[PDB]
Amino acid sequence: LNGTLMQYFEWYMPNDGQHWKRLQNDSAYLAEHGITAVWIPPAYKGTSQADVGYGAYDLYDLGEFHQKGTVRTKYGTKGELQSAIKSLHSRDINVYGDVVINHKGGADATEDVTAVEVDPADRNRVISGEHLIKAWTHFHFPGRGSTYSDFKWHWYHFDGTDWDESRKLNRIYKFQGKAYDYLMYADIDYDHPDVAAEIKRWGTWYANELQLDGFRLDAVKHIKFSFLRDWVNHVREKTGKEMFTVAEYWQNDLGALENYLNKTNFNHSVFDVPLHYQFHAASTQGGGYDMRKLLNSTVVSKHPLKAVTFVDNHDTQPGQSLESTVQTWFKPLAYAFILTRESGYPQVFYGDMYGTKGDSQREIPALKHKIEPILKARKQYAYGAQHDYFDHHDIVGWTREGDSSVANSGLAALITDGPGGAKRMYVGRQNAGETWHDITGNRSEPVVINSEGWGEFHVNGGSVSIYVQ
């Protein structure tokens, strides 16, 4: 009954075109362990076959046309993708597609365009007069043609770019006269009527072509909010489906996140970036972190229904752009936090489950065996009223009284970044007389609940204990 999301990709996975098949083959397992939704990587053609998917060359080429020297994307062909989705739906698992719409990369040709240079500090402070540059702005899709869409991109559909091809220069350009490869990407202009109309149309095309159930919105911090709000309303309306949507607004600031939510009318969720940073901070301070701090400054604490909680993702993993990996020892504690507490729509990271494949000497190992018990705790026991016990600097915990709707439901969780200990927690008089055991197997001793519903729970240092049944 509890929903659980899974980011089904890692940055360093092999470019062998078998990913869609792996996903398909992984459906039973996912269902076994309570995964109710899967967020797949960008399925459209990038700047090269090896593109992780954020280059975003052609949104209408889901690994179907020979473009950028390949038919398939890094993950597979459109057909394999469609088969994987079919098997996922047969198992009652929803699929959320990634949406990369703040820029387009890998233009087919440059265009002579008039531009002005702006201040790197204040990107709306002109520090140059108008002048001609050659910008990678012409997209015509030679391999696709007009199939699915005859819309062609030109410089006027964009706000600017960071590369002048004529002078081979890197500066911040803003196009004038309108009605390290990433430096050549062009920033999409949502003030242009044709652009806003086209992205909304592709949006519903995308949802229908793959039978998607929702979306993951990429890099929303720089996209016009009103547009994002309307794009979401639009796809839901044209489609007639719920279309759960979560946006990646990367800002470790509850303030900025709430504003984003208010400006977008609360029509979609946001990743709990602040929570991740606390997880990282705690895993980094060797027991010096005040564990009672986890309950504040996060999105779940304020907008539980609008938060997608996560431990790490493809941006924070070792070697990436926003690297701030939660240390392995702390990882299972963070997972217990997001998977067994009532608030938030938790997300499990593929890289944490099966390990990351970068070449740092600090890659994430496959934690599947440590996480599986917590997924089971969420799937079968995390129900009913919750009681919080964040009364200590090191050891904190919470209980779930369970729900009659779900048999033997109920749990007592305990996590500590410092030394081990015990804590008496109210578990529900309804559970009185029961003998509970640590599902993570970290503690061997049983705990029998008293007649008043209380229990003395224990936990090892720098560890996690989740007592059930």
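The residues of chain A that appear here are 32-210, 222-511 by Swiss-Prot count, in order.
Per the header: X-ray crystallography, 1.7 Å.
Heads up, the Cβ atoms here are built off N, Cα and C, so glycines get one too.
Annotated features, as they stand in Swiss-Prot:
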{"type": "ACT_SITE", "residues": "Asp260", "note": "active site, nucleophile"}
{"type": "ACT_SITE", "residues": "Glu290", "note": "active site, proton donor"}
{"type": "BINDING", "residues": "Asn133, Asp223, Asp229, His264", "note": "Ca(2+) 1 binding site"}
{"type": "BINDING", "residues": "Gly329, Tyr331, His435, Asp436, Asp459", "note": "Ca(2+) 3 binding site"}
{"type": "MUTAGEN", "residues": "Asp150 to Unk", "note": "Decrease in thermostability"}
{"type": "MUTAGEN", "residues": "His162 to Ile or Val", "note": "Increase in thermostability"}
{"type": "MUTAGEN", "residues": "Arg175 to Unk", "note": "No effect on thermostability"}
{"type": "MUTAGEN", "residues": "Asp193 to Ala, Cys, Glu, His or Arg", "note": "Loss of activity"}
{"type": "MUTAGEN", "residues": "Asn294 to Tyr", "note": "Increase in thermostability; when associated with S-293. Great increase in thermostability; when associated with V-162; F-219; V-238 and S-293"}
{"type": "MUTAGEN", "residues": "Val315 to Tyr", "note": "Increase in activity. Decrease in activity; when associated with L-292"}
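This view paints the features noted in Swiss-Prot onto the structure.
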residue	record	DSSP (3 states)
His162	mutagenesis position	strand
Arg175	mutagenesis position	coil
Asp223	Ca(2+) 1 binding site	helix
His264	Ca(2+) 1 binding site	helix
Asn294	mutagenesis position	coil
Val315	mutagenesis position	helix
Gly329	Ca(2+) 3 binding site	coil
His435	Ca(2+) 3 binding site	coil
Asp459	Ca(2+) 3 binding site	coil
| If you measure from the Cα of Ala210 to the Cα of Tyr222, with 11 residues left unbuilt in between, what do you get in Å? | 31
| request: Give the residue from the recorded positions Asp223, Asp260, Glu290, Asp459 that has the most other Cβ atoms within 10 Å of its Cβ, counting over every protein chain displayed. | output: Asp459
| task | Out of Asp193, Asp223, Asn294, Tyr331, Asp459, give those recorded positions positioned within 10 angstroms of the residue listed as 'active site, nucleophile', comparing C-alpha atoms, in sequence order. | result | none
| request: Take the C-alpha atoms of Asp150 (mutagenesis position) and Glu290 (active site, proton donor) and report the distance between them in angstrom, rounded. | output: 26
| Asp436 (Ca(2+) 3 binding site) versus the residue listed as 'active site, proton donor' - Cα distance in angstrom | 31
| Using a 10 Å radius around each Cβ and counting other Cβ atoms from all shown chains, which of the recorded positions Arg175, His264 yields the largest count? | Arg175
| task | Could you measure between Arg175 (mutagenesis position) and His264 (Ca(2+) 1 binding site) for me? Cα positions, answer in whole angstrom. | result | 29
| note | Reading the DSSP string in three states, the entry for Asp229 (Ca(2+) 1 binding site) is strand
| field | recorded positions: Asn133, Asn294 - member with fewest neighbouring CB atoms within 10 Å | value | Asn294
| query | What other residues of this chain sit with their CB within 8 A of the center of the CB atoms of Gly329, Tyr331, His435, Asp436, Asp459, the recorded Ca(2+) 3 site? | reply | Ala324, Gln327, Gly330, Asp332, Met333, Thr458, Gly460
| For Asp229 (Ca(2+) 1 binding site), which of these recorded positions sit within 10 Å, Cα to Cα: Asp193, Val315, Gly329, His435, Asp459? | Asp193
